[PDB]
Amino acid sequence: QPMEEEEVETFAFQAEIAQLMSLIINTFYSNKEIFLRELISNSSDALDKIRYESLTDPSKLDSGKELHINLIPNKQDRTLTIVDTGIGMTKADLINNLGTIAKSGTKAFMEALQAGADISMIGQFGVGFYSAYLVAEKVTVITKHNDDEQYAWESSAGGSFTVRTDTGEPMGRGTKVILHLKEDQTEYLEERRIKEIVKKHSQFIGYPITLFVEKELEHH
Amino acid sequence: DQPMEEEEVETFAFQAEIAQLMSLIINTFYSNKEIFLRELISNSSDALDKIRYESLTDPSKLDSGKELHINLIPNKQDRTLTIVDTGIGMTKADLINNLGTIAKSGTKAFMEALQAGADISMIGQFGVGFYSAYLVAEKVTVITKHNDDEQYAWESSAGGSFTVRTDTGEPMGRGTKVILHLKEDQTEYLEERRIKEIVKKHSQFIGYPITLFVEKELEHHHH
Ligand SMILES: O=C(c1cc(Cl)c(O)cc1O)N1CCC[C@@H]1c1ccc(CN2CCC(F)(F)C2)cc1
Ligand SMILES: O=C(c1cc(Cl)c(O)cc1O)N1CCC[C@@H]1c1ccc(CN2CCC(F)(F)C2)cc1
């Protein structure tokens, strides 16, 4: 008689990816703010892909025409959420894209960090998503692709991640990254901080970026 | 070559007394216009109760979203205040029947109590609370989505008529979204501090999460 029941799948990260996450999540780095640049850049890439699909098949935008990125800090939850209405990811995409298949750059980037490369270059090796763990103890990715159901990926590192169908609020289409911030990284929940980081690092992104400051009202 | 969309747009006349009530609401001063938010939050709470009670005996009714809540979104750039809930929503007929074509006994007497000069606050008791929206809004748009039906848009600028159409905007899972296009001298209801105090004052007993999202477009990234 449960309110609900669903299957949860747990997957091991590919060895190199686990190594990178441990390196990122544990090691001191001076400008972690670049995490937000990498996630906005990923969102922009997703919006490009749906935009170009719609040019040959407009019905692809039946799930929503607006192409944009929302940034949603929630001090009460200590979460920062980046939402886009891009092309989204199938379940296979989540499992493949986000853990089980290490690409050249995974090892290549740890290879480069030894060679004197910087962490802000994590994006040039195509593994920018993982910079999220510079500031987050846990990351949840919720995604909805056309013709597919809405899935939720999550990891606190430690070598594994889970995937399940998301029963939360339905998205029309796109991807939402929920960063559950480390205790000492709450600065990234502040309007002034988010504003300056976007102005500094994401000036060239070609889609609306909008802030929604979230506050749960007292007693509610 | 081909249109993106093609749809019928229907225009309805407001029932006579409803039209009369709206004109009174728009053209009369009241010292406590803030009660409009109480009325719309109350309507959302009712819608939420209904999908919850339905879900008891029929659990699959929450397939369109499990979370039951109310969001308030002020957008200073657009001068809109939006109230969104994940309640049971309205079918096209519910929308037409509820929002303007049928008048109840509680209209002619209330609308006459205001012509007589009563306190606008009593509007909710007479079951016409939605129309308090026009205390602060020059136009109201309602987007609604009921299980097993299409998403519809209702809209009126209170000229004696309103329109209904299938909506082609951003998809809602389920529920109702009220978009208030605010009057120029009623923009205070876009302010965070103002919204907080109104909710704290009038909606203390609403048994659902009410969440404010202060919308701010970022420099060089508008639209
Ligand atoms: O839905 C998303 C998406 C993904 C993330 Cl993570 C996001 O923050 C926002 C998004 O909209 N897509 C769909 C197609 C393009 C975009 C995407 C998909 C995969 C990568 C590669 N990275 C994934 C982990 C990695 F190993 F670091 C390498 C980048 C962008
Ligand atoms: O979708 C909604 C809903 C409607 C409005 Cl307006 C809202 O602000 C939020 C909502 O969720 N429903 C579904 C069922 C219960 C709820 C509802 C429906 C009708 C009335 C009566 N009013 C309609 C005009 C009136 F004449 F003033 C009397 C109240 C609540």
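Along the chain as shown, residues are numbered 1 onward.
Heads up, header says this was done by X-ray crystallography, 2.0 Å.
Every residue, even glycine, has its Cβ placed from backbone N, Cα and C.
Here Swiss-Prot notes a mutagenesis experiment, B:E39 to A (Swiss-Prot position 47), with the remark: Strong ATP-binding. Strong interaction with HSF1, HIF1A, ERBB2, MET, KEAP1 and RHOBTB2. No effect on interaction with TSC1. B:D85 to A (Swiss-Prot position 93) appears in Swiss-Prot as a published mutagenesis result, with the remark: Impaired ATP-binding. Strong interaction with HIF1A, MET, KEAP1 and RHOBTB2. Loss of interaction with HSF1 and ERBB2. Los of interaction with TSC1. Among the mutagenesis experiments that Swiss-Prot reports, B:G89 to D (Swiss-Prot position 97) is described with the note: Abolishes ATPase activity.
Overlay of Swiss-Prot annotations on the structure.
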residue : record               : Cβ contacts under 8 Å, 6 or more apart
B:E39   : mutagenesis position : B:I123, B:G124, B:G129, B:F130, B:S132, B:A133
B:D85   : mutagenesis position : B:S44, B:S45, B:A47, B:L48, B:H69, B:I70, B:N71, B:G175, B:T176, B:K177
B:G89   : mutagenesis position : B:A47, B:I51, B:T144, B:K145, B:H146, B:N147, B:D149, B:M172, B:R174, B:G175, B:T176
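Contact with chain A, taken as any Cβ pair under 8 Å, is found for none of the mutagenesis positions B:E39, B:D85, B:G89. DSSP classifies B:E39 (mutagenesis position) as helix under the three-state reduction.
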